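For reference, the structure is listed below as structure tokens.
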Amino acid sequence: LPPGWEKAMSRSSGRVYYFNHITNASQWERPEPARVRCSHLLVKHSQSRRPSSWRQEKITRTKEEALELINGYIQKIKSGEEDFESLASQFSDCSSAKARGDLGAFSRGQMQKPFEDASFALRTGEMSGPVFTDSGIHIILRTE
Ligand SMILES: C[C@@H]1C[C@H]2[C@@H]3CCC4=CC(=O)C=C[C@]4(C)[C@@]3(F)[C@@H](O)C[C@]2(C)[C@@]1(O)C(=O)COP(=O)(O)O
């Protein structure tokens, strides 16, 4: 399949699914651009390189607590209960929250590598799983 995909077996149901080890995306169905546009939702934690945001002057949550928050947001976005944009605007620990998480367009070479690799491995309209950087934990949405 496309870059980074492996076949796996559901631990609960036993049904085949597909997992991407670059984006941390997972899906039931069987699955590089010079520039991409992405949005993100960042949840910071106490070990983030800058443990502060517009939401909270001192970010004290643990990495484990941050991951739980990220996992919950992913659930709500995938279920359609919430839009990615809505959750980014409300809960992202990044100044880009004011722009619905939009970071604009970019080529490779500009940023932290796990974020870059995930961004360039996503298809248009596809969303990542939890992506870990020195900043915290990200959900990334490729928009263009
Ligand atoms: C890992 C994220 C993603 C970064 C952005 C990727 C795209 C980009 C390309 C550029 O050419 C210039 C800027 C951006 C838009 C980008 F690099 C930056 O905004 C920084 C981003 C969000 C980031 O590193 C961050 O979350 C820093 O947060 P803290 O510093 O608080 O730890």
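The numbering of chain A matches Swiss-Prot: 7-37, 51-163, in order.
Heads up, header says this was done by X-ray crystallography, 1.4 Å.
Placement of Cβ uses the backbone N, Cα and C atoms for every residue, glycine included.
Features of the protein shown, as given by Swiss-Prot:
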- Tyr23 to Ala: Reduced affinity for KIF20B (MUTAGEN)
- 52-163: domain 'PpiC' (DOMAIN)
- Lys63 to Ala: Loss of peptidyl-prolyl cis/trans isomerase activity. No effect on the interaction with IRAK3/IRAK-M. Abolishes IL33-mediated increase of IRAK3/IRAK-M protein levels (MUTAGEN)
- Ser71 to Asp or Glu: Loss of peptidyl-prolyl cis/trans isomerase activity, nuclear localization and cellular function (MUTAGEN)
- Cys113 to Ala: Loss of peptidyl-prolyl cis/trans isomerase activity; decrease in DNA repair of double-strand breaks by homologous recombination slightly less efficient than that observed with wild-type protein. No effect on RBBP8/CtIP (MUTAGEN)
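The structure, with features from Swiss-Prot marked on it.
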{"residue": "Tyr23", "record": "mutagenesis position", "DSSP class": "strand"}
{"residue": "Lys63", "record": "mutagenesis position", "DSSP class": "coil"}
{"residue": "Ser71", "record": "mutagenesis position", "DSSP class": "coil"}
{"residue": "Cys113", "record": "mutagenesis position", "DSSP class": "coil"}
Next item on the list: Since 13 residues are absent from the deposited coordinates between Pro37 and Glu51, report the CA-CA separation in Å as an integer.
Entry: 15
Next item on the list: Measuring C-alpha to C-alpha, could you say which of the mutagenesis positions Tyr23, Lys63, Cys113 are within 10 Å of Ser71 (mutagenesis position)?
Entry: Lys63, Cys113
Margin query: Near ligand 1, meaning Cβ under 6 Å from any of its atoms: which of the mutagenesis positions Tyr23, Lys63, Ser71, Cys113 fit that description?
Written below: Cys113
Margin query: With every protein chain in view, what's the tally of Cβ atoms within 10 Å of the Cβ of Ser71 (mutagenesis position), excluding that atom itself?
Written below: 12
Next item on the list: Note down the number of other Cβ atoms within 10 Å of the Cβ of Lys63 (mutagenesis position), including every protein chain shown.
Entry: 24
Check: Can you count the other CB atoms that lie within 10 A of the CB of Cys113 (mutagenesis position)?
Finding: 21
Next item on the list: State the Cα to Cα distance, in Å, between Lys63 (mutagenesis position) and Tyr23 (mutagenesis position), rounded to an integer.
Entry: 30
Next item on the list: Would you mind splitting the domain 'PpiC' (52-163) into helix, strand and coil residue counts from DSSP?
Entry: 39 helix, 24 strand, 49 coil
Item checked: C-alpha spacing of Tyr23 (mutagenesis position) relative to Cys113 (mutagenesis position), in angstrom -> 32
